[PDB]
Amino acid sequence: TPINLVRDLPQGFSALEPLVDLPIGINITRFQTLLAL
Amino acid sequence: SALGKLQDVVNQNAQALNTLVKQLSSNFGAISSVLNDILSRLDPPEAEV
Amino acid sequence: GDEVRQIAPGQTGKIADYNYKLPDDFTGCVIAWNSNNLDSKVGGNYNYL
Amino acid sequence: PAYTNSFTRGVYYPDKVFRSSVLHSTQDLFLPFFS
Amino acid sequence: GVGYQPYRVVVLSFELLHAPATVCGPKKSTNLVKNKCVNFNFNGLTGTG
Amino acid sequence: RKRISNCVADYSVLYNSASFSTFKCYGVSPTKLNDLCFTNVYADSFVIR
Ligand SMILES: *[C@@H]1O[C@H](CO)[C@@H](O)[C@H](O)[C@H]1NC(C)=O
């Protein structure tokens, strides 16, 4: 999205296009994230 | 709001038609609600059921 | 054997497809009985094309 | 754990199907409003 | 016995979803007609219009 | 559990071949397989007696 903020998520609508349907064939119970360090 | 009675008749009829069309998307226990899908997937013996 | 049970109303099979298809309105009865002592010749009978 | 409200975020297309000028409900895994 | 011998089983799971069709059968594609009533069969949504 | 990516799935030689004891299918029919266009196929294989 082309946002321009001061802080925090904005107020307003924004959709989410489907990017890919990954064929994992696994189960998922715990997740994490990754960052730039 | 003066012509409520006339509008109500229109609203009631349009609402009834909408539900009738929306019922075409129900399964009723069938594998699919699209008649073509059943025909194009199953042989007549199992399509009739 | 099982081909005996392969013939029936609304049944898909190799017998049904090409050899002996029963209609899906079959108002009759299928009488089958083992015939090892009648037509079963030793070594395999080559009259069952 | 710091917290905040998500006003109207995390709205996606539950189905890949297109359609226009329709207000239709969709039972799907979404992010609650103001969550 | 027949009821106790190695029986290899492969179960093929499908799904009739509006998601794009990736696996399909060997059917030749025809030309695109328009402005005319025809029986359209693109991937699975066989129909007339 | 092996799945199938984009392909042209020729189910034609899966029942027209005397190499399968049972070809029971639910929600789909053998002769109609070749005309379908699936979003994906899962090929799950296990062994029973
Ligand atoms: C996923 O599978 C692993 C392997 O046994 C198991 O430990 C875990 O509890 C499973 N998670 C769920 C949600 O079933």
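Per Swiss-Prot, chain E residues shown: 502-550, in order.
Technique stated in the header: electron microscopy, 2.8 Å.
From the backbone N, Cα and C atoms, a Cβ is placed for every residue, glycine too.
Now, the feature entries from Swiss-Prot:
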VARIANT   E:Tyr505 to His  In strain: Omicron/BA.1, Omicron/BA.2, Omicron/BA.2.12.1, Omicron/BA.2.75, Omicron/BA.4, Omicron/BA.5, Omicron/BQ.1.1, Omicron/XBB.1.5, Omicron/EG.5.1
MUTAGEN   E:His519 to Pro  Increased resistance to human covalescent sera neutralization
VARIANT   E:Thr547 to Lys  In strain: Omicron/BA.1
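The two recorded residues, E:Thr547 (variant position) and E:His519 (mutagenesis position), have Cα atoms 13 Å apart. Taking 8 Å as the upper bound (exclusive) on CB-CB distance to chain B, the recorded positions E:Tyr505, E:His519, E:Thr547 give E:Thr547 in sequence order. There are 17 other CB atoms within 10 A of the CB of E:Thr547 (variant position), with all protein chains counted. When secondary structure is read from DSSP and collapsed to three states, E:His519 (mutagenesis position) falls in the coil class. Applying an under-8 Å Cβ distance to chain D, the recorded positions E:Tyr505, E:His519, E:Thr547 reduce to E:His519. All protein chains included, E:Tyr505 (variant position) registers 7 other Cβ atoms within 10 Å of its own Cβ.
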